[PDB]
Amino acid sequence: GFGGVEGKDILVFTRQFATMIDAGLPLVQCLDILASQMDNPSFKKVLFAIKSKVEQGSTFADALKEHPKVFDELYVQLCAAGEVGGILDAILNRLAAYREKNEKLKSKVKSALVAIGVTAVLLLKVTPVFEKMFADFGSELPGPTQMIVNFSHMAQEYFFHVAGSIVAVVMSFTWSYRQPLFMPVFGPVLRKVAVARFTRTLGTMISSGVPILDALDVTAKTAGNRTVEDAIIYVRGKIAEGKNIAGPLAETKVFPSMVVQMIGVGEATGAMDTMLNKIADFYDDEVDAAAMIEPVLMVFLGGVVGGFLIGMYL
Amino acid sequence: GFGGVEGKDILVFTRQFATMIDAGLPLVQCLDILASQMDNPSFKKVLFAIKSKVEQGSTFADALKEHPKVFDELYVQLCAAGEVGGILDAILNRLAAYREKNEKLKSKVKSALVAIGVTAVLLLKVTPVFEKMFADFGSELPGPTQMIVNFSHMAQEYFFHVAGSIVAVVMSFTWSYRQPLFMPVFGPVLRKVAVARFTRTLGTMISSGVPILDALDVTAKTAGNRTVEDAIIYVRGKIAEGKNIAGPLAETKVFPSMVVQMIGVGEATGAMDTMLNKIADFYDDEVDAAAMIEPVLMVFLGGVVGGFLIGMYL
Amino acid sequence: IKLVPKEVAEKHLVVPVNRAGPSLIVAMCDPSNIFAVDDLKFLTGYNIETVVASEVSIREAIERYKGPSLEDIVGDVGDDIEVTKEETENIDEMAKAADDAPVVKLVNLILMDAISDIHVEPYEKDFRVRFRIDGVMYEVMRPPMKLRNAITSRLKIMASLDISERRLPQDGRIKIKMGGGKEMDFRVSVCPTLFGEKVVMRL
Amino acid sequence: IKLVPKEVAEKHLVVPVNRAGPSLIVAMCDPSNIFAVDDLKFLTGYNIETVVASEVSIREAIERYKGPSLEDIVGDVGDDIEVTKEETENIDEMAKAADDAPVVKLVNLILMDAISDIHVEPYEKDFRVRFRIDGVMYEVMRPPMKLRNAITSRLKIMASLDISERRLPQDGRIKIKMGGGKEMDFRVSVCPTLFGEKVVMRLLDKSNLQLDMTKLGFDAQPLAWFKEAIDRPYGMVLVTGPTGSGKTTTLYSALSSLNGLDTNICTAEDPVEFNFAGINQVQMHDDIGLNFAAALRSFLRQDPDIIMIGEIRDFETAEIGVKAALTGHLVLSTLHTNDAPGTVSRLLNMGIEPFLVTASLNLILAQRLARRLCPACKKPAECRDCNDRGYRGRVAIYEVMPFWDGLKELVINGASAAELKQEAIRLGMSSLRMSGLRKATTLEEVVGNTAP
Amino acid sequence: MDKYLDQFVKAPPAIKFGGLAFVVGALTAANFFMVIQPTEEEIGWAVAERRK
């Protein structure tokens, strides 16, 4: 018996492979880099073993088959479908987006059938069960009827409470579904997520040995947010013209003073790889902290429960 | 009407004065340095004005009196008590520790009625509500009584469950209050805080113009953690013998590969001041952000809930 | 400091004043008196280092043992250089009336501690000077580590700077109120000067 | 450690003391006893490496017993050099009472691990040395890679530096508490030294050589009188020489030999090496983050009659130095070089001109090591700097004394009395002459008698 | 091994004698207890018989 790896940790590693492979590095060199940039041993250890099979000439799909407890049949088949069709790059991008959506969805049920499914049944009916069970403590409560009425009339009068229960359900479903003119002012710009991804990708390609300009040309093709893609094309154009990396960044609001000042050190130090790796880890942890997706649950959780109980009493 | 300054910003500045004054720099030169190293204008601006009074010959206590909205009566009196008794150095160290405890205590109530208050009620009773909900689903559960007993006996037998609920509460309160044989292995070593303080102190004395070795001799007397003091005495001893600063650091785990690589660039560039200032501000921001403070919550969260449910079951 | 009975110090007009390099520093008014010296050698059991001092200065030190000073120090309105010397002095006199209720005019020491070449090389080393006619000569002025350190901060501060282990060397200038200047080099601790703290003054 | 029965060790006075490179190290008092050796070979089944030891030391070790050490190591209050050796030792004794409850006085090894040439070339290579009489000889001391590495860090650290794969070579100096010095070259790993880590130590041993070293034939008494003179009227001098020809020793000799009791002298060194029996003296040492220039720059500032710079190696200080010479101080220092283009090249390459150095530098001694098989000879190979030339080749140098190695003699080579005249006058010049022909080994006493 | 053996020729007359003595002390403790218990039993049988 062996377990997989965390949702976070699959995420980081699938993202960073998709990024390196779409950069045109050799698959074995992609594998080496993410292993060598890893913080947990179990990841660095596996990825050396996956790479060891790839250097014997096996496909990535067949190399991941050595860890079926970590990469399930659906993951390998996605890889292998990409390898068979000549689309390994775009299926890894798909898998990275998949792993990101999976981790975010995990944090965000749990915060405040897997665990998400069992916890989501369990939260969706907790209250409405409470409710039915206070309303089953005997007869002649607030709002009931006597049991001798005809059933249809008894059930229709309680319709109030059947309704307050369904509304309670709809609410906890909404919290679980949501929760996992200046025209340019209205466009979605770069977020925290998109800066964290950028920084990880660049930290990744620099630590591997790619120059800054080669890493930026790859990244400018793999950036999801259009306004950031436009930002990064401008940063790369500025750097390729001979402007200093920290100065192309300083023109764009999305990079704080600390980010620019830290990058500006990294330029003079030949340590940009790592400046970016520490920036990226800082951002990835700020991202996963960012907490209102769990407090607003609980607001609607007990607020609806209490609204039911109040409802019939009155 | 004028406001004070932030808890963070009093902190940084009281620390860095205590550090410079305990170094034996002249008080006016201490004042100049922290003003000249400041990032906010309002701080650099005041500290030029406090220094302007000190160069007219006034005490630091009487110079801070020009900003009574920033340095309260209790702060000045501590300074003035230090100045009257010949202990200005040790009362500034006390004030720096005070300001650090004040900022940390501020972040840490406020963090998460705001959102923290609403989320903390909401987490503290979630479980104990679930619990009362499953135990209100009728009669003749695990451990109950029949309703016809006398109330006092019924309530006393359940005392088990009333107790398992309170314990659940105490636990989630502990996680919210805390959280905001190899004998040497058991000693508290250097933390993030202690590295951030060290780096700020050194960034501070180097930017002011002190050499590395003069700054290390002061710092080795003002380091609070004993194991770090022992580390820093070894770093200073190595440097004074003619070993290169990055090489004395590289022997000690508390300095990452990059802190060392960055310091190693600073040695060859004559920019150790700039390097240390940016290292320190990176660390100070990592400190105030700060991942095990959230995983251990959840351990006690569901672990206590489950302990209750099992408790009456049996 | 320690002697045999206070009475013996006063009778023989001698006073121990430190212990350094296994020897007891003894300030003595009559160093030709082998009876007194041998009495001190036998009673203390310590090897002596004799320092000649003026009789009344020894007596004064015996009786002080710098109190009247230990209190006048806690008077911020004295050290303040912003105040003209003419008035500052007055405070020190009137404040001194506390003990006996007179004005003492001109306390030499109380003033000496509030208001062409001097070489001060290390701890317990006699100062050397360059005299206008005599040139390099040794002097009867020595300071042990504590006194050295105190001088050193004194001179440093009056020259307007802050010498410390962080900034151990200091090249400033003293402005005597008489518009007269002097070049002061100075070192704290032993980090650059193994022989201890030290100062030089080219008047 | 392991033997057969404790009784057998005591009876035969032998003790195993380690196992290395499949062999059992056996300390043995009677290595001629083939019966005992063959008994140990048969009973252990192990191949032996025999080490002779004094009988009572073996017995003591048997009864006392790398373990007692494995615990005394975790005692920070021991390694600390800030603590006087006299007290530190005490802790080690009392702490050792833990095992058997006595005080052992003088644990040789426990001390040996806490408190003229040594060549340590590689892994598992026997150390070589230069003996005062025997010269190059092999030694019974070898260290495998682990022990080498450990020595290497030990010596590195005691010299005050941090050798590592990032900084694999290290050219420092050990300060023996007896004030004595030694030059240490050292290499970690194999990146520069394929044969493994390695170290070399050219031992000084000091308490500083005096002018009593016309015993050692290094400088003739006549020349030493000429320098005695020279140093009294403040002629500035640099001691040049290849590595370990005697530069620092000779310098320290010349300052030490003079009566410096009436002049303020004033020294700036990267580490202590200079001992002087003189009262008016300020000793200055480079600290963290200070350049040599900081200390000289601020020091010349006071009033030194004499300035001694250990050795010029940042020439930003060199510049301050020759500036000090042109105000008219008496400056002295050391420089690594073997002849005149060596130095001048070396001096000019951080921006002092030969007008400033050569014009204000008075005398330059050149030191050597001469070897004739096993004699170790340090001699002053040779130099009076007259000045500069307008339109030139510059450095005008009049060689006073050369050293002929074929006869081991110092010859005067065209120097005349009219050269060294450079005196403010007749009475001054006369004083120089008297010291020339008119002008007890310990430094304290020698200084004591030049003083007079 | 012989140093221990001459520690055995010097001392353990004393140590063997001592061991014998501690043993005989224990056995006398035991037999005194084994004469105190029949006393109690005997008083008991007295109390039964008189009740008959």
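Chain D is numbered as in Swiss-Prot; shown residues: 74-138, 142-191, 196-462, 490-546, 551-563, in order.
Header says: electron microscopy.
A Cβ is built for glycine as well, from the same backbone N, Cα and C atoms used for every other residue.
The feature ATP binding site is assigned by Swiss-Prot to D:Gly321, D:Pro322, D:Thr323, D:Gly324, D:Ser325, D:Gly326, D:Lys327, D:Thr328. Sequence-distant neighbours of D:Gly324 (ATP binding site) (same chain, 6+ residues apart, CB-CB distance under 8 A): D:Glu263, D:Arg282, D:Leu449.
The Cβ neighbour count for D:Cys457 (Zn(2+) binding site), using a 10 Å radius and every protein chain shown, is 16. The secondary structure of D:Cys457 (Zn(2+) binding site), as reduced to three states from DSSP, is extended strand. The Zn(2+) binding site annotation in Swiss-Prot covers D:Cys454, D:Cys457, D:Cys490, D:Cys493.
Looking at Swiss-Prot, the entry for mutagenesis of D:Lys327 to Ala says: Strongly reduced ATPase activity. DSSP assigns D:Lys327 (mutagenesis position) to a helix.
Quoted from Swiss-Prot, the note on the mutagenesis of D:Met388 to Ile is: Restored exopolysaccharide (EPS) production of PilA mutant. Mapped onto three states, the DSSP output places D:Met388 (mutagenesis position) in strand. Of all the Cβ atoms in the protein chains shown, 24 others lie within 10 Å of the Cβ of D:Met388 (mutagenesis position).
Listed in Swiss-Prot as a mutagenesis experiment, D:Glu391 to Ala is described as follows: Strongly reduced ATPase activity. Applying an 8 A CB threshold to same-chain residues 6+ apart, the list for D:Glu391 (mutagenesis position) reads D:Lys327, D:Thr328, D:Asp350, D:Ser413, D:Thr414, D:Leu415, D:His416.
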Compared by Cα position, which of the binding-site residues D:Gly321, D:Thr323, D:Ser325, D:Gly326 is the closest one to D:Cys493 (Zn(2+) binding site)?
D:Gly321
Is it possible to get the count of other C-beta atoms within 10 angstroms of the C-beta of D:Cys493 (Zn(2+) binding site)?
14
Drop a 10 Å sphere on every Cβ of the binding-site residues D:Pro322, D:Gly326 and tell me which sphere holds the fewest other Cβ atoms.
D:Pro322
For ATP, what surrounds D:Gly321, D:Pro322, D:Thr323, D:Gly324, D:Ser325, D:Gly326, D:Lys327, D:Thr328 with a Cβ no more than 8 Å from their Cβ centroid?
D:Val319, D:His416, D:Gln447, D:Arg448, D:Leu449, D:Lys458
Which number gives the other C-beta atoms within 10 angstroms of the C-beta of D:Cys454 (Zn(2+) binding site), all protein chains shown included?
13
Given the binding-site residues D:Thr323, D:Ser325, D:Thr328, which one has the fewest other C-beta atoms within 10 angstroms of its C-beta?
D:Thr323
Reported as an integer number of Å, what is the Cα distance between D:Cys454 (Zn(2+) binding site) and D:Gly321 (ATP binding site)?
21
Would you kindly give the Cα-Cα distance separating D:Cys457 (Zn(2+) binding site) and D:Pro322 (ATP binding site), rounded to the nearest Å?
14
Around the C-beta of D:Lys327 (mutagenesis position), how many further C-beta atoms are within 10 angstroms, looking at every protein chain?
25
Compute the C-alpha separation of D:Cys490 (Zn(2+) binding site) from D:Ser325 (ATP binding site), stating it in Å without decimals.
16
Please list residues from the chain of D:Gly321 (ATP binding site) whose Cβ is under 8 angstroms from its Cβ, counting only those at least six apart in sequence.
D:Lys327, D:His416, D:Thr417, D:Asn418, D:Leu445, D:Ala446, D:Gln447, D:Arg448, D:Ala461
